[PDB]
Amino acid sequence: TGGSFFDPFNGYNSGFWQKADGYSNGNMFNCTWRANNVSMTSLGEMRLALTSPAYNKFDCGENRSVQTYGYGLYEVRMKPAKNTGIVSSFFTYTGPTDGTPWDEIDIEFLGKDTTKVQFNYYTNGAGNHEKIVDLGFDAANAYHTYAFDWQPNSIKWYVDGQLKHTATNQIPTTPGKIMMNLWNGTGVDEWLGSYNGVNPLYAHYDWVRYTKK
Ligand SMILES: [Ca+2]
């Protein structure tokens, strides 16, 4: 696994992170990941872009850690994109492609309503832990700090240092990579709203911190 770190996103660290490029996840992810869709701003931010190179085709950005991370506090200072039919995320993930069980822990912002955040996690591919929380502000407007404390017997999620949600049942056990992506869905209209093709759209990440357990 990796040790504690802080990245201020003043520049793109290619020994530490890697960009998805040249393929689509398939199913609900109605886009092709492109390296060019992950970029660094002159303000010290990582920006993920949803862009359209041709009619009804969408390019998106996903960035992942090279190392894998285990128990402890994950914090992201970010602001999601705002639009029907999209998600901006910050999550941990390992699964069958990595020779392990599907273990994942999510903070997801459904673009159809950026005044709510969704929490979730999967343990050995079993999911359905969705919890939707009212933020009391519009996440798309300004940076906020979002976090999860992943322990052996519980996950605790925070918004600006305040506890919002706690899970205790069927908790993930396999270290995963730290990931962020922004994408437009198809086939999941009830969850995300339909996507209406509007672009470009951006999600911005000021910084990421992990603190080992
Ligand atoms: Ca920064």
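Chain A residue numbers are taken from Swiss-Prot; in order, the displayed residues are 30-242.
Determination method: X-ray crystallography, 2.2 Å.
Cβ atoms here come from the backbone N, Cα and C positions, even for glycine.
Copied over from Swiss-Prot, here are the features:
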- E133: active site, nucleophile (ACT_SITE)
- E137: active site, proton donor (ACT_SITE)
- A83 to S: In strain: HL-25 (VARIANT)
- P204 to L: In strain: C120 (VARIANT)
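The closest partner of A83 (variant position) among the recorded positions, by CA position, is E137; the full candidate set was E133, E137, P204.
When the alpha carbons of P204 (variant position) and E137 (active site, proton donor) are compared, the span between them is 19 angstrom.
The 10 Å shell around the Cβ of the residue listed as 'active site, nucleophile' contains 20 further Cβ atoms across the protein chains shown.
Long-range C-beta contacts of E137 (active site, proton donor), restricted to its own chain and to partners at least six residues apart, with a cutoff below 8 Å, comprise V116, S117, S118, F120, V146, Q147, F148, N149.
Neighbours of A83 (variant position), defined as other CB atoms within 10 A of its CB across all chains, total 7.
Secondary structure from DSSP puts the residue listed as 'active site, proton donor' in a beta strand. Using a 10 Å radius centred on the Cβ of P204 (variant position) and all shown protein chains, the other Cβ atoms total 18.
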